[PDB]
Structures are given as structure tokens and as C-alpha cells.
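Novice: Sharing a structure here in C-alpha cells format.
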Amino acid sequence: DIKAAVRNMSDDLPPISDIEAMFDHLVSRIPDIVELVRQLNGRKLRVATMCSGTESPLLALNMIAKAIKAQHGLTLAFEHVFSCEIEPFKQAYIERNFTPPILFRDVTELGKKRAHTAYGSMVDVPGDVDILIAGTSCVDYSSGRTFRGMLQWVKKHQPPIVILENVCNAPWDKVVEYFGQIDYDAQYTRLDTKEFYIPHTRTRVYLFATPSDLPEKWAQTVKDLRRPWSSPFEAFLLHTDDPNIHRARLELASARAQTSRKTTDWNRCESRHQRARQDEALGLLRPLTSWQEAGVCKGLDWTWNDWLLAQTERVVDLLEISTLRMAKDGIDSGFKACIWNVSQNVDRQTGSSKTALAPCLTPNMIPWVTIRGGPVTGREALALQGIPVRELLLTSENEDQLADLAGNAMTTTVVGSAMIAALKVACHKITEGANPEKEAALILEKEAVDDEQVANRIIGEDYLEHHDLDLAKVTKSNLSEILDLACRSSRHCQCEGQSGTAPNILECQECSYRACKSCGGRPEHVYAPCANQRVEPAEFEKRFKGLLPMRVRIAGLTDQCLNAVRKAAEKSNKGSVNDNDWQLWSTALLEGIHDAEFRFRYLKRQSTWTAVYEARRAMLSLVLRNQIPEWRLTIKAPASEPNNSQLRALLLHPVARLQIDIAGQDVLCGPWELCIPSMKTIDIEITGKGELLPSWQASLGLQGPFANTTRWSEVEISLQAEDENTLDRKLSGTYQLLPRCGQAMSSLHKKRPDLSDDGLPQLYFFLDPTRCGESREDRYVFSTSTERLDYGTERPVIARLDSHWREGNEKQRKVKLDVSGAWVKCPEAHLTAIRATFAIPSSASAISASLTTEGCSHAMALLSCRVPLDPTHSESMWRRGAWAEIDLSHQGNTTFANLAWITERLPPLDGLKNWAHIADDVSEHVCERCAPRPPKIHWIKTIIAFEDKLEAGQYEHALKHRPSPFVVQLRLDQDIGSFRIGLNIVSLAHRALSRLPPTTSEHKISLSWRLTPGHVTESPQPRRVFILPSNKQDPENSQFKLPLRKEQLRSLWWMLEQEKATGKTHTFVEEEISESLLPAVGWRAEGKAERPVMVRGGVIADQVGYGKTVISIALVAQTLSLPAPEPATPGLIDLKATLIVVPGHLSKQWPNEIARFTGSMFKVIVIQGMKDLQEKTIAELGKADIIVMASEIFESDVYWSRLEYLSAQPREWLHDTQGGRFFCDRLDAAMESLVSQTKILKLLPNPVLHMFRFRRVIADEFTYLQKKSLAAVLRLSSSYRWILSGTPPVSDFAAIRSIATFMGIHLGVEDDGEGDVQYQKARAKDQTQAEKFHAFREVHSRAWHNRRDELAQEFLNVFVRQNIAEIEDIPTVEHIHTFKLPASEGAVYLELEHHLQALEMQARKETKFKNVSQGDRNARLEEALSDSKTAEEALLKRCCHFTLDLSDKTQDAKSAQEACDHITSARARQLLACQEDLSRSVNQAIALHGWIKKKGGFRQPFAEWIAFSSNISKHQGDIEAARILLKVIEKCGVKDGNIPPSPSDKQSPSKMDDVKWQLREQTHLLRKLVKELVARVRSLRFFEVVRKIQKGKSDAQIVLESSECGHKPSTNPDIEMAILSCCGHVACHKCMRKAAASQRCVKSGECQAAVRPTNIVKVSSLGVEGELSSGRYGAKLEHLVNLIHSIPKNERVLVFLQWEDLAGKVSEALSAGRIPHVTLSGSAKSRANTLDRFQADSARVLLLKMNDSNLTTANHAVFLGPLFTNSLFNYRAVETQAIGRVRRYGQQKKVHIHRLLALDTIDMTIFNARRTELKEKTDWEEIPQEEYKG
DNA sequence: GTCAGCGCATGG
DNA sequence: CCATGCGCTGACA
Ligand SMILES: [Zn+2]
Ligand SMILES: [Zn+2]
Ligand SMILES: [Zn+2]
Ligand SMILES: [Zn+2]
Ligand SMILES: [Zn+2]
């Protein structure tokens, strides 16, 4: 009875979903376990772990300790000796959740005497252990090196018990052998997780081994501790709106929107999908997702569509086949709870034989909760492994990393059972300490000193105000006002969650159901825009918590009252009650209500606000509906009650309700009424009327007996009148079916309006199924509610039909209706509310005065709250007589949940919100307790990072012993519960202080602190855009150059100001914040350490300007005679020279720039190439007034070698080619060396730049610097520091911290969690293992990062200026010439587009293929993209001109409709080529088959494929494609059977099994070829029909008449026509949107084309030939011709193209015009001569490339099509490059730019999308728009 | 280097 | 004869 118990839910067992309760039951079953605590004598059981992952043995042991203490009143202490883990994220997960004394890195070296920890400590191994658990990497065989290390340890120290857990199919017999070699008896069993309390079906193998019949006893006892599951998996899941689930959903949306979709090959599994759909008589419809080839999918409203857009076609079609498989059984997924693990094949897919189970959730899993509509989040995957997730602590781990932890863990119930049995069996082999008294003395003194220490942390309470006392307040405005605000603040779309709002809500006309616009298309209600005004849910949260009492109490209820209610309901005409049900019901209700003090728990925004009040034996909930809000009372069944007991069934639904007086100002005022438990059954008459519709199964596509099943549109219900008197609400009437309004089996009906029932809410009739029941259990229902309900919540119901009744075509039947639970009212029942004070700091900063230095050991008080509790039913949380900590890292979430009724009433505590604290601290201080110094990194050699073992040991130790910044304490003294909260400020201050780097600026560090109240999370957020202030409205100053340029002067002024720094002792103030937050209250306390720094520099970045160099040399020649510093450092030589560092090709242009403006104003010592520093000399190099350098000099290895010689390092040292972190650390040590050397010590032969201090350093580009010389330029030292640039790197925080580092400012520090993942990986490529661990151990919040970005933005406002091309100082305007492609021309674009859709191709593949025929066929299939790759690139050219190939000079179309003939001929030839390929392969297969048959006796792929293909009556796709295929196969000689005689082709290239495998693969190829053929014939039909209709003759009438529907312009409609793009058929637009809404074509028999609504193309859209003229050229080119002919003659033009294939076509096009042009290309160097030829009227309308100066001579610019790029950054770069080419400067005339675009084409699309994204992501600014006239 | 298509085994 | 296994290799960035 034990193997059949885990089949389905055991009803005779109680339900049990709490882990601790599971372990209580377990420890109960085995009482022999006390004997173990008896064997040990106060000794602590010593436990070791190896690769457990989630440390589940530790949780199991802890819970067993609690259970055994509660059960027997004894103490069994355990001691986690050490652990082992090798993945850094798993290590950090351990270290946060469990804090083990030792955490080793690799197990291989456990045999040794010393081993490394996850920090790097190098501690020695512990030694003797009383039990060892391992798994998931310790059986490494299937080399297995880790198993050997574990065995070495087990041999060295002999542990009495060893337990292993791993996958079922592993070499277990080898393990038993090896243990036998090491003198260990062993045994192993397979244990199912669903067999220890948990509804997860997962089978594993455990092994027990002990030093040498014990394993056999262990096996038997473990198998005896088996208890099946009794709760469905849904008791372990979280709610779908819970903050963590919703955070996952928002991350999906954010990742998708932040950012293509190339098709994967899955033909071999597509064959299995097809055979499944065909074998089980499913349809070829995709009901759950409407997924499509070369496109997107769109699911139902509630289904996490951003997850479905991220999976492949195999997974999505598995979801389809699974929903179709359940629908064949009568079950509608989406309304029944089940999980699917679709990660595997379709044939080996048993999602769960019983719905309550969850299949094995494997490490690589694609899980799917049917109800939720989305995946199983990592936390839920953990909670199904027996891990209590209420206080899990996770930081920044991917869903696949969490899935890995969860998949490889071991279930706590199974490990608990195995360890219980081990300890009970081997209980004697564990030694005993047998010295208990001493141990007891020690442990008692330990708890005593701890209790003292906790009693003294919080120091203060003197400035506490202790001013107020407050509870039971009801700030009451008006009940109708509250209902109105509620209705507008609630949830309108599923994607909103608890706190979000969405734009464009729609509301259905009947069954008003709200959804946004992005969601809400798959189920298509009759929608309309919503007339609601969105109000924030936080605002309403405030007002709604104001109205409510924080505790309530029900009184006036006693036996005689219930007796009166019963006797009155029986006096009235209602249900009689069975005596026993009444007994149980009354007893339970009274024992629940008595002494009930309901306390407030939480609100929930869920399309209807709800307040939850919880007591010890009942829950009380205030549902706040639109109409008729009420309180609902629910009585809890005893926990020790079976699943199928009667009592549990009686107490399922609320037994008392309280409907509020809407006019009443009171929130708890109306009368109460009770739900007597009376079961009544009555007869009824259902009748179907009206037109009849296709049923649910038929509309899904199923093709068994479910094909063409019909259901009525309206049912009419007629009751006996006396039953309408008995019942409270009248049910008779007619209910019209609403098929487009989604529900269980599309069964929603709606009562038609009647008399005298107008004021009442609307009543619906639909099928409401249970979450885990069976199909025969379900039944239609009468209710006024229709929303989706959570788990454990029930919907109010008027009545319930039979389970038999399902919609059908039967005329009328008589069924039994179940009315039950009559609502009767008693006036006695009453609801009522219920010196509690609280203290806050009086004034902020009086605290900060009250603190000292060295106060880290104490926590200044922030709050204290006294409240009258009561002795009986007061929880264990309040320690009696003495304070008790909370230990919030493990119990904060569950503690603050029970303190909600107290906290929610508290005022915000916002007095202390501004930075206020002491200042002027010592530069050199490390608390060494709040901030221990991280160890130093050593380098081995190929370069490996090291850790100082002593430093790492001290760092780890001190890091463990840090004070937590928040403290929560509770105590209970004489039935008054007081609790206080403390904030250790000085800790935060010392941490923020320690992070800041040491410097010498003679500026002092100040300190600050503040506490921010009521904060919320900021998780899914778009990146910031950093905007740069320009050099404008700043004074101009005059200056020996020949000219002065005006706007160049305004920037010279700003440079001078930044240089001189009048007054201004400080320019910046480096900030560094260290945060702490208490989440449950919403408090974020942060301490700041800041000091100011004075830096006399600037950053200028002008994309386009008249000049960048003239202003710099102007600055130099200006400041030529001034003493720059007052302080000079004695180590470094000083020079008056100014140094410039330029990428190198411009080092020639710079001195010729300075030559013209200032002639011999001073000396120049320009150098180029490394061998220029050798010829110079410091005195000659001195007395210069400028220096020019080449950034490449820092690449010359001789430079580094000379620097070494001068620094006196080891000669080989400081040598590396890569120049990374190793090189930078090394060069910094050498920098200290070189300064210390040059301290001592006349002219010298070879100088090096780093040895002397400059006056002024300038960097010419700063972004060419290739990271080997970036170090060299950062270490260079001087008095002033400037940057020059064309474009500044300002994309993120790191880019700007680089500018700051060059400046000399510690703008921030990196945490390695701020950037994107791509930058994060490159950072990681050099991180030590200990660093990858420390990155997961600690994280920071989002507000931390936001503040850092704000600091960087301020840095940008202070230092960086971008002078940009000027509006209205250079007049500019943009014109847009959008046109329409004429008929015959647009037809070819349409054909190419849909042909590339059908043949699922988007890009040419650069990778070559090993098989030769494979690459041959691949090229034959790629021929379609003739011009180039990237189908979009081909479409753009087809917008530009009509031609099949632009690189072939054979066929040229002298006009349109001739290119159409070219294209028809080409596609016909390609079709023939594909048929011939098909025939060749079929012959090859006939050969294989005959060759097997000749040697084999003789399921079979090829025979079945031939049989099925030879039948014209069965085919997916066209019937014409099947005609063609059958003609080939008849020509191949098949007469429905294979033929022994072949076609004489080479037979069997070619032991039998292998060639059979070859024949199978050939069959797969054949299927692929038939599919491609179908695509081809469909596309050809579409194009021929388009051309035919477009011609517009009687030929057009021939086809437009021949429609599939039967509506034709011929009888007498003049209505409308439309054709499909997927096929070529045409019926009638109205009679087509209907079939397209059902994923079907109009002719469901002939074509199976997978229609979507995007495939419909109106006939009128196509056009009519002979309308426009495109004689011989493309429309784009002709309009370009008109455009150039339009503008004046004197103006010079400029054209930009993207594709070179179009250069010839445009040149020819314009030569057809009278315009003379100039093309730069064709010459590698005379291109510059062309720009000289452009500068005599020799040229106009010069053409050039999009991606290749100052072509200012022309003002116009013309853009043909939009630039097509993969990234937005590159797009904006190239667009501004081109526009700046004409918009530089020196412009006399106003600039015009023209952009020709093709309407309803891809270029329209790229233009629209890029324009939209430029506004958000960039803060790029638009050009004016004016309509151009010439 | 990484990930999804692809596959019958295996114990009772 | 059923219920349940949980990775690997080869194509690709
Ligand atoms: Zn939505
Ligand atoms: Zn609707
Ligand atoms: Zn400190
Ligand atoms: Zn029609
Ligand atoms: Zn069709």
C-alpha cells in the first residue's frame, strides 16, 4: 500500500507543508533516538561536509535538534566542523547563510596536513569527525580525482559514518569496491523524494559506509521511515504577485527592452513533433502561444510573454503539444495547477501522471507553471527541496546558477531520514566524552556573558522624546470616497504587480476585464479604452491603513445565539441541518472565536484591495470590492486532521460575512450573518437555444471525435418557483455565451437583464475547476465573481451544478443543483476594536554629539515602544525579564511580520534625514574592527595571483567579527512588551572612512550620517545618460597670432579660469558612502566620509569645431610667464616645458599648427620615435616651452628598460607585453623606486618622462590610448592636467572614473557589480578566486549606484565642457522626402520580403561546412540573398532599385514588369533545381533501402515516409506541393511500394546497423527538402496572384472573382478583398479576419498555412499598374534626380550611400539626367586629390560613401535610405559624422539635409525605430523640420 | 567556450 | 511491463 500511496494524494493522511512539522513527525516515529543523546555525554556531535551545495545536512540536523528538544526535553548539540565547495557563488551562498568555521576550496588536498580556505587562509585540516556527508562532486567517475581526495581523508581520519548522495546511474559498485579496499562495509539504496512528505518526484542514491551487517540494518530502517506526500506542490510555491516573482518578471522585461532572433535548426525533433501531432490526433494548431516561423509569438494575457520570446521553437511547440495533450482529456491547463519540465524530447515527456506532483527539477530545466503562465523561479525551485525560503539570503545570482544549486542539492527530508537511521544504528560506535559537568559549567557561563553583552549594546535613550502614545485611531473621511479611490488604485493588468502602473488600459464591454495594450490580444474580448484615472497604490495604502484598526475582536457570539439562528433558518424555508455536521461546525466556530485577538498582517493590491487579520485559530479578511464590500471570517481546521475528514470540508469556506453600510462613515458597522452548514439539492432544467457554435475542443484544433462538435449560444434555466423563494438570489433566466471572453473551457455565460434585479451585481455562469482535483470533480457554478484567485482563496458562489453536465448540443436535461450554506444573520455578533507609548530622538545630531570616538562597540538608540500585551497567548519572541536579540539575518523577516500591527501605526521617523555629524578626522585611521584591511596580492610569474597567507588569515578572522550596524531587541516585563532599535553609527562612519584612499592634500576628512525612512526598491531601471554642459555665455578675452576667432575665445576664458583658480582653496570634494538598511521597516542608514581636493585642470571634448589645437597653444602662449605651483616636490625635476601626448600620426600636424599662429614664439623640442630621447639631454630638454610626444613611445620596450635602469629594479622585472593589472602594479612599485632614486642627484645623457615634474600635461585623444600606454599616461605627473578629444567616453561610471583618475580625483571605487555583464567578464578575467568569492559575499543596493552616478554627473558639470555645433549661429534644417513605390516596383519588394520569410533565411553563414554536398546545397539555398548577407541589406537595395541581382551584368531590366519576368523565370528555375535535388536524394535512398534488403532479413523510417508521402490525401502544406512530390516519386518508379530496380544512380556509398543509420539520416534530409519545396510553391503562387490583380484587366477579374469564401464583387457586394502573405489565397476581408483569428486559412482543407493577422494584405493596398511612371529607374533614384533638379544652381550638393552596388545605378541614373557628378573612389590616394578637385565650376553633386575633412563648399546633403547598424552607438556616431561633414564651420549658407525614404517599407521601419530610440537612450537633440521649396 | 538538440536505458 | 532517468557532443560565437 506504500507504492500505491505515492500514486495520488493520500486523503486519509493529514496535510503537512511545513518543514519543521515534517521533522517533528519524523522524530516522533523513532523514539530510540534519545539513546544517542544518552550515549554522548554533553559532547558536541562533530559534523563535516564535502560538496553538499546547499548545506542541507546542517538544516536537517538543526531541525532534528529542535524536534528532539520539544519532544523529550533533552539537548543534542551538533558542531559543524568544516565544509568544502569549489564554485565561488556556491561558496558565498554558504558563507552568508551558514557561517562555517572553515570553508575549504578544493577537496583534492584534504589528505594533506594544510589546505586553503575560501579566503586564502591556509589553515590545517580539522581532524576527527563523527559523521561525514558528501555529494554531487564526490562521485566524480562515470577522471574522478575528487573522489580520491575524499577517500584519502577518510583513510587518514577514520569516521564512524560516511554518507554519499548522487545521481541514480553512477558507478556505485566501484564505490563499494573502493570502500572495501579501505576496510569499509558499504550499501546503497534508491530513495524517492516524494516518499518523504514532499510532492516532488526525484529519485537519488545514498550510500552508507562504516569501518569494519550494519549497512543492511541501515537500509531497512531508512526504508521504514517512509511517509508519502499529502500536500500539492502549490503549498510550496510563492504567490505570482509576490515581490520576488515579480522582480523576476520585471528583469525579463528589462533585459528584453534594453536590447536578431535567428532560427535554430531542429529538424530531427520536428519530425517527432509531427509524428506526435499525427499519432495522437491532435491538431496542427498552436493554442497556448501563437508562435510562428521567422517571427514572434504572443501568448494569453497572463503568461509572461517576455519569457516566451526568449525560448526556441522546439520548447514553444512542446508547450503547445502539452496543452493539446491535456485538452484531449477534458482538462484545461491554465486553470489547473501543474508543472512541466519541457527540457527534453516530446516522446519521453511525462510531465506528471498526477497533477499535484512536480516532475524532477533538474539542473538544466525549462520549468513551466501552468497556472502562473511562467517559469519556476530559483527560490521556488529551492523551496521544493525542503529548504525554508522565508529567510533565504541571495545576492545577484542568475536563474541558471540558482537552478544549479537547486538541481544538485539533496532534499532535507531524505537526508534527515538517512542521518537519523545512521545515528540510530551506529549509535555505539560514536565515542562519548563522559565529562559532562565541566561542559555544562562552560556553556552556562557562555550564555551568561552573552546575555550581559546583549543587555548593554544600546547606549542612549536619554534624548529619546517618549512623547506620544497611539493606537486604535480611525481617521475616517467617507466610505464612498474610499471605495472610489480603491477602484481606481487597484490592479488593472497582471503585469502591474503589487505596486506598478501601466499605460493604455482596456476594459472589456461584457465581463469587464482589464488589461493593458501590450498584453491582451491573444484572448480577444470586446475591448474599449478604460475611463479610469490612475492613482498611486502607495497613496491609497496610506489612507486605507488610516481607516483600519490594528487589532479587532468579535463578541456577542455564544451557544444560545447559534441555536436561535439554526431554529429560525429551520423555521424559515431553508435547508435542514444534519445533527453531526451542526455539532462539529458549532463546536469549531465557538472554540475559534473565543479569546480571539485578530492582528493586522498586510494589505494586498490584487484587482481588489484586501486587508488580512490573523488570529490563532481563524483569519479575518476585509475584501474591498467595487460593489458590496465586506469582511469575511474563515475558521482554521486543526492541523492534526486528515485530508478527507468531514470537519476539514465544513470549514473550507467563510462561515460569517459582514457587509458594510456604504453611507456609513464607519468601517466596521453593518450587521453580521452566518453561513449555516445545510446541504440541499434541487432539480433544474437546462435548455440550449440560439445559433450553435464550435465547442472548445473543436476551436483548439483537435481532430479525433472532437472534429465539428457544436455547442449552443444561450442556455435557459427554469426553476421551481418555491426554489426561487427558498434561494436568496433568483437564478432563472437565460445566459448568453461569451466565447471571446476567456475562462476555463471558454464557458463564460452572462445573465440577461431582468426585472427588479437591476441594483444587484451581475451574475455569471461558468466552469470553475479545482486546482488539484480531477476532471470528473469539476462542475459549472453560479457566481458574481470572475477573477483569477490565489491559492487558498475561494470565490463566493450562489449554487453548483452537477459534475456530469458539460456544454453540448443536447436539447434539454434535468440535472441536480446544489445550493448549500444558507446565509442567516444574527444581531448578537459584533466586531470591535482591541497606554502604549513610543520614544524617538528629540533633535537630530544631539545623538551625533552624544557619540564619541571608539564607540564602535555600542549602538545609539533610535526608537523604543512599550505596548500592553497579555500573559496568556503571548509568543516566545518576548523574553521574560531580560532583553533578547532578534538575530535578523536569520529571523528578521519572520519577526517583523508579527510586529506589523505595531509598526504600521508608527509615525515615519523623518526628523533625522540630513547629513549632520562631527568632522575633521585624522587622515590615517583604520578602525581595524569595522573595516579590516584586505590582504596584499602577490604574483607568481603565465601570471598567477597569490594571497598572503598571514594577511588573509587575519583578514578573514577580523572580517567575521564585525559589529552589525542595526540592533533589534525585545523583552517582556510584567505583561508589557517593550522593544528598542539601535543604529551603530560610528561603524558606518569608520567603514566609509576606511574605503577612501590615502593622499597628501592637507585637507581634512569630515564625517556625516543620516537615516532615510520608508524607502522602496529600485531594481529594474534603465541606464543613466550623462549630459555635458557647453562653453556658452561665458566671457570673451582678447589675445600674437594673426586672427582671433570669436567662439574660440569664450572657451579660452573658461580654460584660463580653470587654470588660475582665483580664491577657491578646493575645487572638488571626493565622496564615499557606506550604507546599511533595515528592510522590513524600510530604513536606510548611511555614513559618509568626504574630503575636498584641489585640481587645476579641465577636459574639453568637441566633436566638430573650427579648432582644438589653436586654443590650446593660445592657452600655453598666454600662461607662458607665470610660476605655476607654490609647492614643488624635491624628488622630481621641474621644467617650464608643456608636454603634449598624441596618438602619433598627428604629431606631424601639431607643430605645423603652432608654426603658423605663433612663429618662433618659443622653442619646440618635438620628438618622434623612441630614438629621440637618447640624443637629448635634461638641460637641453629643459629650457623648452613645449614638448610633443608620441603615444607609441610607451610601446617601445627600450623605454621601459631605460626606466628600469633609472629606477634600479631587477633588469628582467617590469617586462610584459600585455600591460594589465600585473604591469600596473609593477610599474607603481617602480614609480616609487624611481622617485626615491631621483631624490638624490647635472646634465645626463638619457632622460625619461616619468622622472621630472611638468608644468602642464595635455592628452590629445585619450581614447586611442590602447591600455598599455594608458598606465604610462596616468602615472605621469605635473601641475596642470588637460584632456583634448573629439568624443569623450561618458557612457558609464567607469569611463568617467578614468577621466577622474587622469585628473587626480578618487571619483569612486569599483565594486565589480556596477557595469554590464560584458565589462564584468573582462574585469573578472584577472580576478583571484578569493575575489570572485568576495564579490558574491557582499553586494550593494541600487540607490548606492544611483548616488555614485549623480556624483559623476556633478564631476562632469564641474570639469568637462563639450562645445557643439551651434544652432542659429549656423542655421540648419532637415527636410524629409517620403514617396510611394509605384505598383510594379513595390510588387518586387513585396515578393522578395515574403520569399525571404518563407525560406527561413536572414543571413549568410561565414562558417564553412565539412560535408561537401552539404555546403553545396546550403549555397543553392542561399542564392536568394544574391546581393549580400543580412536580408535587411537586400531589402534596402530593393527599395533603392528594382533588379534581381546588382552584381550580375547579364540581365538588365530596361523597365519594371520586365524585372518581374526575370524574377518569375528565376524562381521557376530554382523550383526546378530543388525538385531535381529531391529526386537525386530519393534515388540515393532507394539505393540504401535495396542494399539493406538484399543483405537483411527484415520501425523503418523510409518505408513509412514513402507510404505517407505517396498519399495525396494527407499532407501538411499545399495540395499542389503534394502533387509535385507525388510526381517525382512516381517518376522515381514507386507505385506505393519500394522498387528493387533503381534509377541506375550510384548505389549505397556505404555494418548493417550503421548503414541503417545512414538511411535514417537521409530520410531526415528528405523531410527538410519537402518542407522547402512547400515554401517555394506557396511563394510563387502569392507573387503570381499579386501581379495578376495588379495588372487590373479582366485577368484581374478572373482571380478576384474566384474567392474561397463565396463573397465576390460579382453577385452584388462592392465590399473589400484581401489576400494572405503566407499562402496565395484570397477570400473577403471580413470573412478572413475571422479565420485568421483562429490561426487557419480560409480553405482549411487544401492549405495548412499557419495564418496570422499580420499576413492579411488589402487588395487596395497593392495598387494598380499604369498609375505612376518608373520608366527606366527605381523610384528612389528618380526622386533624387527631381530633388537635385529642384534646388538652385549655385548650390553644391553632397550624396551619401551605404551599398556600393548602388554606386553604379545612381551614377547611371544621374547621367540620364543633365547633372555632372564626381566620385572619389577608385584611387587609393587621389581621393584626397578629389577633395582638392572639389576644393572653376568643375564639379557639383559629388557622391561618396556612408563610411569612409570639411566639404563645407557644399551646403546640401542627401541620405538615400537609413544607415543600417547593429548598435545604437555606432548609428548615432556615423549619422553625426556625415552631418558634421557639411556642418563643420565656415558655412555661409544654411545647411539642408534630405532623407529619401520609401513608405510602408523596411526603411520607414528602421527610420522610425532609430528615431524613437534616439530620444530616450541618448538625449541627442533633433534638427528643425521645414518643408523644402526650391 | 557555451549551450540546446538529441537520444533510448534501466531497475523492479 | 511500467515508472523514471537528469547529460553529452557538436555546432557556433
Ligand atoms: Zn500588462
Ligand atoms: Zn470580456
Ligand atoms: Zn569602527
Ligand atoms: Zn466572404
Ligand atoms: Zn493558404
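Count begins at 1; order follows the chain as displayed.
Per the header: electron microscopy, 3.0 Å.
Cβ atoms here come from the backbone N, Cα and C positions, even for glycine.
Quick paste from Swiss-Prot:
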type	residues	note
ACT_SITE	A:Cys138	active site
BINDING	A:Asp1102, A:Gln1103, A:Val1104, A:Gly1105, A:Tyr1106, A:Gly1107, A:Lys1108, A:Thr1109	ATP binding site
MUTAGEN	A:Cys138 to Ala (Swiss-Prot position 440)	Abolishes methylation of the fifth carbon of cytosine (5mC) in DNA
MUTAGEN	A:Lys1108 to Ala (Swiss-Prot position 1469)	Abolishes methylation of the fifth carbon of cytosine (5mC) in DNA. Abolishes methyltransferase activity and severely impairs ATPase activity
Novice: Within 8 Å of the Cβ centroid of the ATP site residues A:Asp1102, A:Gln1103, A:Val1104, A:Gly1105, A:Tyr1106, A:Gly1107, A:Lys1108, A:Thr1109, which other residues of the same chain have their Cβ?
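Specialist: Same chain, not in A:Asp1102, A:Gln1103, A:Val1104, A:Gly1105, A:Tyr1106, A:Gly1107, A:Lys1108, A:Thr1109, Cβ within 8 Å: A:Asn1363, A:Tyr1785.
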Novice: Looking at the ends of the gap, A:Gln1735 and A:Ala1736, with 3 residues missing, what is their Cα separation in Å?
Specialist: 10
Novice: If H, G and I count as helix, E and B as strand, and all else as coil, what does DSSP give for A:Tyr1106 (ATP binding site)?
Specialist: coil
Novice: Using the structure shown, find which entry in A:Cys138, A:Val1104 (the recorded positions) has the sparsest Cβ neighbourhood within 10 Å.
Specialist: A:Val1104
Novice: What are the sequence-distant neighbours of A:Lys1108 (mutagenesis position), meaning same chain, six or more residues apart, C-beta distance under 8 angstroms?
Specialist: A:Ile1100, A:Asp1102, A:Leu1284
Novice: By Cβ count within 10 Å, point out the most packed of the binding-site residues listed: A:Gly1105, A:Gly1107.
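Specialist: Of the binding-site residues A:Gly1105, A:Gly1107, the most buried by Cβ count within 10 Å is A:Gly1105.
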Novice: How far is it from A:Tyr1106 (ATP binding site) to A:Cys138 (mutagenesis position), counting Cα to Cα, in Å?
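Specialist: For A:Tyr1106 (ATP binding site) versus A:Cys138 (mutagenesis position), the Cα atoms are 70 Å apart.
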Novice: Roughly how many Å separate the Cα of A:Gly1105 (ATP binding site) from that of A:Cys138 (mutagenesis position), to the nearest whole number?
Specialist: 66
Novice: List every residue in the same chain as A:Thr1109 (ATP binding site), at least 6 positions away in sequence, whose Cβ is under 8 Å from its Cβ.
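Specialist: A:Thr1109 (ATP binding site) has long-range Cβ partners A:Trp1150, A:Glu1153, A:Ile1154, A:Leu1284.
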Novice: To the nearest angstrom, what is the straight-line distance from the CA atom of A:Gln1039 to the CA atom of A:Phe1040, with 3 residues unmodelled in between?
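Specialist: Distance across the unmodelled stretch, Cα to Cα, is 7 Å.
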Novice: Name, in the order they occur in the sequence, the residues of the same chain whose CB lies under 8 A from the CB of A:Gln1103 (ATP binding site) and which sit 6 or more residues away.
Specialist: A:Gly1286, A:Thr1287, A:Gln1362, A:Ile1364, A:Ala1365, A:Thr1776, A:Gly1780
Novice: If you draw a 10 Å sphere on the Cβ of A:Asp1102 (ATP binding site), how many other Cβ atoms land inside?
Specialist: 22
Novice: Can you tell me how far the Cα of A:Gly1107 (ATP binding site) sits from the Cα of A:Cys138 (mutagenesis position), in Å?
Specialist: 68
Novice: I'm trying to understand the geometry here, so how far is the Cα atom of A:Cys138 (mutagenesis position) from the Cα atom of A:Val1104 (ATP binding site), in Å to the nearest whole number?
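Specialist: About 63 Å separate the Cα atoms of these two residues.
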Novice: Between A:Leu1241 and A:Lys1242 this deposited model leaves 104 residues unbuilt; compute the CA-CA distance across that break and give it in Å as an integer.
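Specialist: It comes to 7 Å between the two flanking Cα atoms.
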Novice: Filtering A:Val1104, A:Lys1108, A:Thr1109 (recorded positions) by proximity to ligand 3: which pass a Cβ cutoff of under 6 Å to any of its atoms?
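Specialist: Correct list: empty, so none.
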